[PDB]
Amino acid sequence: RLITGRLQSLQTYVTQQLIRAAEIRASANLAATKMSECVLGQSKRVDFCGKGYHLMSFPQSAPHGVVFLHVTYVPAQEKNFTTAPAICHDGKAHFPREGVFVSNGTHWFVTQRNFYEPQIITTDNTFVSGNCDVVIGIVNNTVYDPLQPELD
Amino acid sequence: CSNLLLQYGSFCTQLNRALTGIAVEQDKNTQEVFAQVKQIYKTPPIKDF
Amino acid sequence: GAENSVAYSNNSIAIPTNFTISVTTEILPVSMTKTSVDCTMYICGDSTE
Amino acid sequence: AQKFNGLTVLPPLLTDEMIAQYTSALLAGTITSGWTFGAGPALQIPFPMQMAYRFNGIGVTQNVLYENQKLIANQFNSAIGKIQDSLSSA
Ligand SMILES: *[C@@H]1O[C@H](CO)[C@@H](O[C@@H]2O[C@H](CO)[C@@H](O)[C@H](O)[C@H]2NC(C)=O)[C@H](O)[C@H]1NC(C)=O
Ligand SMILES: *[C@@H]1O[C@H](CO)[C@@H](O[C@@H]2O[C@H](CO)[C@@H](O)[C@H](O)[C@H]2NC(C)=O)[C@H](O)[C@H]1NC(C)=O
Ligand SMILES: *[C@@H]1O[C@H](CO)[C@@H](O[C@@H]2O[C@H](CO)[C@@H](O)[C@H](O)[C@H]2NC(C)=O)[C@H](O)[C@H]1NC(C)=O
Ligand SMILES: *[C@@H]1O[C@H](CO)[C@@H](O)[C@H](O)[C@H]1NC(C)=O
Ligand SMILES: *[C@@H]1O[C@H](CO)[C@@H](O)[C@H](O)[C@H]1NC(C)=O
């Protein structure tokens, strides 16, 4: 009877330890993938290497574990702006290559997604496609056209 | 029956800690999926999208 | 969470003008103690029977 | 039931109402801000604008959406009607 009791205790301990081994293996695989992506490069996966736009992580040694010092990129101050998806210059609709059209109330600029860098609406950062009567919302403006003043 | 359970009280201690472990592990599962944001964003009354 | 509403419009955008570099702590356990258990010393003491 | 033999069922910490409130907050965030609310403060943005950026992420230029925005909107509504009908039929 003492034998069968001791075997029952060892069997339940072995089952518990093997379940903890499975959990530790899952956590180890997650930590290895996190190291190989966030640490050994920059990961495009959003909200995987911390809250925000991930830059890099600094791994540090831990007793029976590992920690990651992620470097994120979160915006702090934002400003409201009036935007338009296209610009009608001469019947040709201008669309931004990488930015977005914004206006401060009087004039219009094009700025990047995660930072406010106003620039003059020019040909180098815009491309034309089709006619003007194709977008439900469009506004009238002009293009700076950096070839016209230099040919004179 | 309860007098003879004291010889196996350690087995129930592992079991109650296991079931409590699953129950608290289950409560945390809903927190890791649905509670991604800490601010409730209200739906705007304008439905013109 | 905080009950707030986001002003939505078909011609309104928000472009950030400043950023803050934040560092987030995440804890992952990868290891635990390695133990070895034998029956002869645990189940039995110093008896051949 | 299954509780007469001491097999008590512990109620969940989060009920179905706040889980629905969790989803609706996420739904409002992803239609009014896109992904800015998931990586920082929420930034207001038009949905046709946001649809163009998702198109830019898959190698498609954003100029094609505004040409046929009514077609994509009708395709989205028909797809929503289709999944609602398919889920009605386990
Ligand atoms: C909106 O932006 C325009 C373009 O930068 C601003 O116009 C300029 O404002 C500066 C500030 O005094 C003047 O020195 C320039 O002469 C202006 N240029 C033109 C072409 O007008 C305008 O002031 C801004 N408006 C607001 C409300 O911020
Ligand atoms: C933007 O520009 C277009 C064309 O330059 C304007 O369309 C003209 O509108 C006037 C009166 O509104 C008509 O007499 C013309 O026949 C239109 N021309 C074309 C080519 O459509 C449009 O009105 C302008 N939008 C704003 C808000 O000023
Ligand atoms: C962006 O935010 C940072 C952080 O607050 C600003 O840096 C502070 O600027 C004020 C005034 O210029 C200083 O008194 C603080 O000492 C700065 N703090 C740090 C940590 O450098 C920065 O000025 C902001 N930029 C803009 C354009 O608003
Ligand atoms: C911009 O203005 C709108 C209303 O005009 C307001 O709801 C919004 O909060 C403003 N944005 C900021 C960043 O203050
Ligand atoms: C935005 O929506 C309002 C309300 O429906 C409408 O009056 C306005 O014309 C719309 N603007 C654009 C650019 O579609």
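Numbers in chain B track Swiss-Prot; the residues on display, in order, are 749-797.
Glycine is treated like the rest: Cβ placed from N, Cα and C.
Within its own chain, B:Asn764 (variant position) has no residue 6 or more apart in sequence whose C-beta sits under 8 angstroms from its own. For the naturally occurring variant B:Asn764 to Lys, Swiss-Prot gives the following note: In strain: Omicron/BA.1, Omicron/BA.2, Omicron/BA.2.12.1, Omicron/BA.2.75, Omicron/BA.4, Omicron/BA.5, Omicron/BQ.1.1, Omicron/XBB.1.5, Omicron/EG.5.1.
In the three-state DSSP scheme, B:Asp796 (variant position) is classed as coil. Swiss-Prot gives this note for the natural variant B:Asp796 to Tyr: In strain: 19B/501Y, Omicron/BA.1, Omicron/BA.2, Omicron/BA.2.12.1, Omicron/BA.2.75, Omicron/BA.4, Omicron/BA.5, Omicron/BQ.1.1, Omicron/XBB.1.5, Omicron/EG.5.1.
Among the natural variants in Swiss-Prot is B:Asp796 to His, noted as: In strain: B.1.1.318. Sequence-distant contacts of B:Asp796 (variant position), defined as residues of its own chain at least six apart whose C-beta falls under 8 angstroms from its C-beta, are absent.
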